[PDB]
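What follows is one structure encoded as C-alpha coordinates, with my remarks underneath.
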Amino acid sequence: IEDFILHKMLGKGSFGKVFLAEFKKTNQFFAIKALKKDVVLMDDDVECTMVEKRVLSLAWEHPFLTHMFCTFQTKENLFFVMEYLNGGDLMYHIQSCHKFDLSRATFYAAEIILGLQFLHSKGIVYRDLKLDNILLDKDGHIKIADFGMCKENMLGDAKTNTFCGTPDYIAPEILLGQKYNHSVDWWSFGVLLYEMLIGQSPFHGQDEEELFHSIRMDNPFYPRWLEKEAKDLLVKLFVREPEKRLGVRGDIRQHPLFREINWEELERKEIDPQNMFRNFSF
(Lines of atoms letter the chains of each structure in order from A and count residues from 1; the text may use other names and numbers.)
(Lines give C-alpha, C1' and ligand atoms only; values in the text may rest on other atoms or scores of the structure.)
Protein backbone atom coordinates (compact mmCIF):
# COMPACT_ATOMS: atom_id res chain seq x y z
CA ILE A 1 0.00 0.00 0.00
CA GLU A 2 3.03 2.20 0.53
CA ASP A 3 3.65 1.73 -3.20
CA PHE A 4 0.65 4.00 -3.71
CA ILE A 5 0.06 7.65 -2.90
CA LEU A 6 -3.46 8.23 -1.59
CA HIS A 7 -4.25 11.60 -3.14
CA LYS A 8 -7.86 11.83 -2.00
CA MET A 9 -10.95 10.03 -0.78
CA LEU A 10 -13.46 9.44 -3.58
CA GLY A 11 -16.13 8.14 -1.23
CA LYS A 12 -17.46 5.18 0.74
CA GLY A 13 -19.04 2.23 -1.04
CA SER A 14 -20.77 -0.99 0.05
CA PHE A 15 -17.89 -1.52 2.44
CA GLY A 16 -14.59 0.24 3.01
CA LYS A 17 -13.51 3.61 1.70
CA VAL A 18 -12.40 4.34 -1.88
CA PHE A 19 -9.34 6.46 -2.64
CA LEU A 20 -7.83 7.96 -5.78
CA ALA A 21 -4.44 6.23 -5.72
CA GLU A 22 -1.27 6.72 -7.72
CA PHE A 23 1.13 3.82 -8.20
CA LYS A 24 4.36 5.72 -7.40
CA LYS A 25 6.66 3.97 -9.87
CA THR A 26 4.47 4.66 -12.90
CA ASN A 27 2.31 7.71 -12.16
CA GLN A 28 -0.67 5.50 -13.03
CA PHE A 29 -3.81 6.31 -11.08
CA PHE A 30 -6.33 3.82 -9.72
CA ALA A 31 -9.37 3.73 -7.47
CA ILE A 32 -8.64 1.67 -4.37
CA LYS A 33 -11.33 0.33 -2.08
CA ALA A 34 -9.88 -0.20 1.40
CA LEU A 35 -11.50 -2.40 4.05
CA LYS A 36 -10.49 -2.90 7.70
CA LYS A 37 -10.38 -6.65 8.32
CA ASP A 38 -11.46 -6.10 11.92
CA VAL A 39 -14.81 -4.43 11.21
CA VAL A 40 -15.27 -6.89 8.29
CA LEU A 41 -15.24 -9.74 10.83
CA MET A 42 -17.41 -7.99 13.41
CA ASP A 43 -19.89 -7.09 10.69
CA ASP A 44 -19.36 -10.69 9.61
CA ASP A 45 -19.28 -9.75 5.92
CA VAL A 46 -16.31 -11.86 4.90
CA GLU A 47 -18.26 -13.54 2.09
CA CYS A 48 -19.70 -10.20 0.97
CA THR A 49 -16.11 -9.15 0.25
CA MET A 50 -15.48 -12.34 -1.71
CA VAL A 51 -18.65 -11.66 -3.69
CA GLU A 52 -17.40 -8.25 -4.82
CA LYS A 53 -14.00 -9.66 -5.72
CA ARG A 54 -15.74 -12.35 -7.76
CA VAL A 55 -18.07 -10.02 -9.65
CA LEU A 56 -15.24 -7.57 -10.31
CA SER A 57 -13.23 -10.46 -11.82
CA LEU A 58 -16.21 -11.37 -13.95
CA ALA A 59 -16.76 -7.74 -15.06
CA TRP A 60 -13.44 -7.76 -16.92
CA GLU A 61 -15.48 -9.37 -19.71
CA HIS A 62 -17.90 -6.40 -20.07
CA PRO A 63 -17.28 -2.75 -21.14
CA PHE A 64 -19.96 -1.23 -18.91
CA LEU A 65 -18.89 -2.75 -15.59
CA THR A 66 -16.01 -1.50 -13.43
CA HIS A 67 -12.83 -3.59 -13.81
CA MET A 68 -10.35 -4.63 -11.14
CA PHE A 69 -6.62 -5.00 -11.78
CA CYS A 70 -5.51 -6.70 -8.62
CA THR A 71 -6.20 -7.25 -5.00
CA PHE A 72 -3.82 -7.42 -2.05
CA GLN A 73 -3.74 -7.23 1.70
CA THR A 74 -1.89 -5.78 4.63
CA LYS A 75 -2.17 -7.28 8.09
CA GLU A 76 -5.12 -5.01 8.94
CA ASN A 77 -6.82 -4.12 5.65
CA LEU A 78 -8.16 -5.48 2.36
CA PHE A 79 -7.60 -3.58 -0.88
CA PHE A 80 -9.33 -3.70 -4.27
CA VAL A 81 -7.31 -1.92 -6.97
CA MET A 82 -9.83 -0.92 -9.64
CA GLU A 83 -9.66 1.20 -12.79
CA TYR A 84 -10.02 4.95 -12.21
CA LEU A 85 -12.97 6.56 -14.02
CA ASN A 86 -12.50 10.35 -14.05
CA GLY A 87 -16.02 11.24 -15.16
CA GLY A 88 -17.48 11.00 -11.67
CA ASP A 89 -20.82 9.45 -10.68
CA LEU A 90 -24.18 10.21 -12.28
CA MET A 91 -25.78 11.28 -9.01
CA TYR A 92 -23.28 14.15 -8.89
CA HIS A 93 -24.00 15.15 -12.49
CA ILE A 94 -27.78 15.06 -11.96
CA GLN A 95 -27.38 17.27 -8.89
CA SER A 96 -25.42 19.92 -10.77
CA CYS A 97 -27.34 19.60 -14.07
CA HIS A 98 -30.74 19.03 -12.39
CA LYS A 99 -31.69 16.54 -15.13
CA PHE A 100 -30.60 15.02 -18.43
CA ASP A 101 -32.15 15.63 -21.83
CA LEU A 102 -33.94 12.58 -23.25
CA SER A 103 -31.19 11.68 -25.73
CA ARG A 104 -28.46 11.71 -23.08
CA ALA A 105 -30.57 9.78 -20.55
CA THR A 106 -31.53 7.27 -23.25
CA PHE A 107 -27.87 6.65 -24.10
CA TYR A 108 -26.90 5.98 -20.47
CA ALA A 109 -30.00 3.86 -19.93
CA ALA A 110 -29.10 1.64 -22.88
CA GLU A 111 -25.56 0.96 -21.63
CA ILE A 112 -26.91 0.34 -18.14
CA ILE A 113 -29.34 -2.19 -19.64
CA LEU A 114 -26.48 -4.15 -21.25
CA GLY A 115 -24.47 -4.06 -18.04
CA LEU A 116 -27.44 -5.44 -16.07
CA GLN A 117 -28.32 -8.07 -18.63
CA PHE A 118 -24.74 -9.29 -18.66
CA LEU A 119 -24.83 -9.66 -14.88
CA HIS A 120 -28.18 -11.44 -15.05
CA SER A 121 -26.96 -13.80 -17.78
CA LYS A 122 -24.14 -14.74 -15.41
CA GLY A 123 -26.59 -15.69 -12.63
CA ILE A 124 -26.21 -12.43 -10.73
CA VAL A 125 -28.85 -10.12 -9.27
CA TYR A 126 -27.26 -6.71 -8.61
CA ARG A 127 -29.74 -5.41 -6.01
CA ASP A 128 -28.12 -2.01 -5.63
CA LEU A 129 -28.72 -0.18 -8.90
CA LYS A 130 -28.80 3.55 -8.19
CA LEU A 131 -27.40 6.79 -9.68
CA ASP A 132 -24.69 6.83 -7.02
CA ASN A 133 -23.34 3.60 -8.50
CA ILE A 134 -23.12 4.70 -12.13
CA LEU A 135 -19.76 6.22 -13.02
CA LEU A 136 -18.64 7.93 -16.22
CA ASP A 137 -15.40 6.94 -17.94
CA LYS A 138 -13.14 9.43 -19.75
CA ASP A 139 -14.67 8.44 -23.09
CA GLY A 140 -18.18 9.34 -21.99
CA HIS A 141 -19.42 5.78 -21.55
CA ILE A 142 -20.75 4.56 -18.21
CA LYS A 143 -19.68 1.81 -15.85
CA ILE A 144 -21.62 0.15 -13.06
CA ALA A 145 -19.72 0.06 -9.76
CA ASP A 146 -19.91 -1.46 -6.27
CA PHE A 147 -20.90 -5.12 -6.40
CA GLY A 148 -20.91 -5.80 -2.69
CA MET A 149 -24.65 -6.50 -2.62
CA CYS A 150 -24.85 -8.92 -5.54
CA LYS A 151 -26.38 -12.38 -5.17
CA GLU A 152 -24.79 -15.10 -7.32
CA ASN A 153 -25.87 -18.56 -8.46
CA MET A 154 -29.19 -16.98 -9.36
CA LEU A 155 -29.83 -19.33 -12.25
CA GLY A 156 -32.99 -20.70 -13.79
CA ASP A 157 -35.91 -20.40 -11.39
CA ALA A 158 -33.66 -19.51 -8.46
CA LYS A 159 -35.04 -16.84 -6.12
CA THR A 160 -33.66 -15.25 -2.96
CA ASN A 161 -35.14 -13.41 0.03
CA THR A 162 -32.81 -10.96 1.76
CA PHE A 163 -34.43 -7.55 2.36
CA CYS A 164 -31.90 -5.07 0.96
CA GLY A 165 -31.17 -2.08 -1.25
CA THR A 166 -31.29 1.72 -0.97
CA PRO A 167 -34.86 2.65 0.10
CA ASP A 168 -35.63 4.97 -2.83
CA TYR A 169 -34.89 2.08 -5.20
CA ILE A 170 -36.38 -0.92 -3.35
CA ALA A 171 -38.80 -2.94 -5.49
CA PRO A 172 -42.37 -3.51 -4.27
CA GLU A 173 -42.04 -7.30 -4.35
CA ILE A 174 -39.35 -7.01 -1.67
CA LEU A 175 -41.55 -4.67 0.39
CA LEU A 176 -44.39 -7.20 0.14
CA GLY A 177 -42.06 -9.94 1.34
CA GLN A 178 -41.95 -12.17 -1.76
CA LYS A 179 -38.98 -14.38 -2.76
CA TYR A 180 -37.44 -12.56 -5.78
CA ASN A 181 -35.05 -12.65 -8.73
CA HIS A 182 -33.54 -10.19 -11.25
CA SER A 183 -36.93 -8.45 -11.49
CA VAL A 184 -35.87 -6.18 -8.62
CA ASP A 185 -33.09 -4.71 -10.74
CA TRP A 186 -35.58 -3.72 -13.43
CA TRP A 187 -37.58 -1.75 -10.89
CA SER A 188 -34.48 0.05 -9.61
CA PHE A 189 -33.58 0.77 -13.25
CA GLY A 190 -36.96 2.43 -13.70
CA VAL A 191 -36.34 4.60 -10.65
CA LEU A 192 -32.88 5.47 -11.94
CA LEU A 193 -34.18 6.34 -15.42
CA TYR A 194 -37.01 8.41 -13.95
CA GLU A 195 -34.44 10.32 -11.89
CA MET A 196 -32.15 11.04 -14.86
CA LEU A 197 -35.07 12.52 -16.81
CA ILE A 198 -37.01 14.25 -14.06
CA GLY A 199 -34.31 15.12 -11.55
CA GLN A 200 -36.53 13.87 -8.72
CA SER A 201 -37.26 10.41 -7.31
CA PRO A 202 -40.57 8.89 -8.47
CA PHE A 203 -41.66 7.82 -4.97
CA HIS A 204 -41.55 10.19 -1.97
CA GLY A 205 -41.93 10.10 1.78
CA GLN A 206 -41.00 12.21 4.79
CA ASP A 207 -39.45 9.03 6.16
CA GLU A 208 -38.84 5.44 5.03
CA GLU A 209 -42.24 4.18 6.15
CA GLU A 210 -44.01 6.79 4.02
CA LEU A 211 -41.62 6.11 1.16
CA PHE A 212 -42.43 2.39 1.32
CA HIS A 213 -46.14 3.08 1.30
CA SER A 214 -45.59 5.30 -1.75
CA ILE A 215 -43.59 2.60 -3.56
CA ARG A 216 -46.41 0.14 -2.86
CA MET A 217 -49.40 2.33 -3.76
CA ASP A 218 -48.60 5.53 -5.64
CA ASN A 219 -48.32 6.33 -9.31
CA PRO A 220 -45.27 8.47 -10.15
CA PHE A 221 -45.86 11.96 -11.52
CA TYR A 222 -45.04 12.43 -15.19
CA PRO A 223 -44.54 16.05 -16.44
CA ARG A 224 -46.35 17.22 -19.58
CA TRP A 225 -43.00 17.68 -21.31
CA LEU A 226 -41.93 14.06 -20.86
CA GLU A 227 -41.88 12.34 -24.25
CA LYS A 228 -44.55 9.67 -24.76
CA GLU A 229 -42.27 6.73 -25.48
CA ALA A 230 -40.25 7.58 -22.30
CA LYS A 231 -43.39 7.73 -20.16
CA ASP A 232 -44.45 4.43 -21.69
CA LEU A 233 -41.15 2.75 -20.84
CA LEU A 234 -41.34 3.93 -17.23
CA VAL A 235 -44.97 2.82 -16.88
CA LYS A 236 -44.03 -0.65 -18.11
CA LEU A 237 -41.11 -0.71 -15.67
CA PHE A 238 -43.21 0.41 -12.70
CA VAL A 239 -45.57 -2.55 -12.91
CA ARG A 240 -45.94 -3.96 -9.37
CA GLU A 241 -46.34 -7.61 -10.39
CA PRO A 242 -42.74 -8.62 -11.21
CA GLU A 243 -43.76 -11.29 -13.72
CA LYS A 244 -45.47 -8.64 -15.87
CA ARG A 245 -42.62 -6.12 -15.68
CA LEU A 246 -40.72 -5.22 -18.85
CA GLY A 247 -37.22 -6.62 -18.48
CA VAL A 248 -38.65 -9.72 -16.80
CA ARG A 249 -41.24 -10.15 -19.53
CA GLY A 250 -40.68 -9.14 -23.17
CA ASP A 251 -37.58 -7.54 -24.72
CA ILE A 252 -36.73 -4.14 -23.24
CA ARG A 253 -34.24 -3.55 -26.06
CA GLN A 254 -37.11 -3.50 -28.58
CA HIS A 255 -38.93 -0.68 -26.78
CA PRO A 256 -39.60 2.30 -29.13
CA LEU A 257 -37.54 4.61 -26.90
CA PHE A 258 -34.41 2.76 -28.06
CA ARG A 259 -35.38 2.58 -31.73
CA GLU A 260 -32.27 4.37 -32.98
CA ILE A 261 -29.86 2.21 -30.98
CA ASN A 262 -27.80 -0.54 -32.56
CA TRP A 263 -27.17 -2.61 -29.42
CA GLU A 264 -24.24 -4.57 -30.79
CA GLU A 265 -22.45 -1.43 -31.92
CA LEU A 266 -23.26 0.14 -28.55
CA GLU A 267 -21.54 -2.66 -26.65
CA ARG A 268 -18.57 -2.38 -29.02
CA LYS A 269 -18.63 1.32 -28.14
CA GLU A 270 -19.01 2.39 -31.76
CA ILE A 271 -21.78 4.80 -30.82
CA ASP A 272 -20.42 8.08 -29.44
CA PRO A 273 -21.91 9.46 -26.17
CA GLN A 274 -8.07 -16.32 12.66
CA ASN A 275 -7.16 -16.99 9.03
CA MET A 276 -10.42 -15.58 7.65
CA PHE A 277 -9.02 -13.92 4.52
CA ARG A 278 -6.26 -16.13 3.11
CA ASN A 279 -5.52 -16.22 -0.64
CA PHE A 280 -7.54 -13.03 -0.96
CA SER A 281 -4.79 -11.35 -2.98
CA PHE A 282 -4.94 -11.41 -6.72
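All residue numbers given for chain A refer to Swiss-Prot; the residues shown span 377-649, 688-696 in order.
For this deposited structure, the header notes the method as X-ray crystallography, 2.0 Å.
Cβ atoms here come from the backbone N, Cα and C positions, even for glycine.
Feature annotation from Swiss-Prot assigns domain 'Protein kinase' to 380-634; the stated evidence is sequence analysis.
Here Swiss-Prot flags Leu386, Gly387, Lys388, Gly389, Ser390, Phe391, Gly392, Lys393, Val394, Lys409 as ATP binding site. Following the DSSP three-state reduction, the secondary structure of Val394 (ATP binding site) is strand.
Looking at Swiss-Prot, the entry for mutagenesis of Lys409 to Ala or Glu says: Loss of kinase activity. The number of other CB atoms found within 10 A of the CB of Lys409 (mutagenesis position), across every protein chain shown, is 27.
Counting every protein chain shown, the number of other Cβ atoms lying within 10 Å of the Cβ of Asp504 (active site, proton acceptor) is 23. Annotation comment: Swiss-Prot describes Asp504 as active site, proton acceptor, evidence class sequence analysis.
Experimental mutagenesis is annotated in Swiss-Prot for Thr538 to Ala, with the remark: Loss of kinase activity. Neighbours of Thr538 (mutagenesis position), defined as other CB atoms within 10 A of its CB across all chains, total 10.
According to DSSP, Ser695 (mutagenesis position) sits in a coil region rather than a helix or strand. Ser695 to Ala appears in Swiss-Prot as a published mutagenesis result, with the remark: Reduction in kinase activity.
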(request) Return the maximum Cα to Cα distance in Å (whole number) over the record's ATP-binding residues: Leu386, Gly387, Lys388, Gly389, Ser390, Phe391, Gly392, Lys393, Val394, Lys409. (result) 13
(message) Beyond the listed site residues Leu386, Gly387, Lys388, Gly389, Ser390, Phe391, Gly392, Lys393, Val394, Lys409, identify every same-chain residue whose Cβ lies within 8 Å of the center of their Cβ atoms for the ATP site.
(response) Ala410, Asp522
(request) Look at the break of 38 unmodelled residues running from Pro649 to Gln688 and give the Cα-Cα distance across it in Å, whole number. (result) 49
(message) I'd like the number of other C-beta atoms within 10 A of the C-beta of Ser695 (mutagenesis position), please.
(response) 11
(message) Which one is it, among the recorded positions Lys388, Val394, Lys409, that lies nearest to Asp504 (active site, proton acceptor) by Cα separation?
(response) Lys388
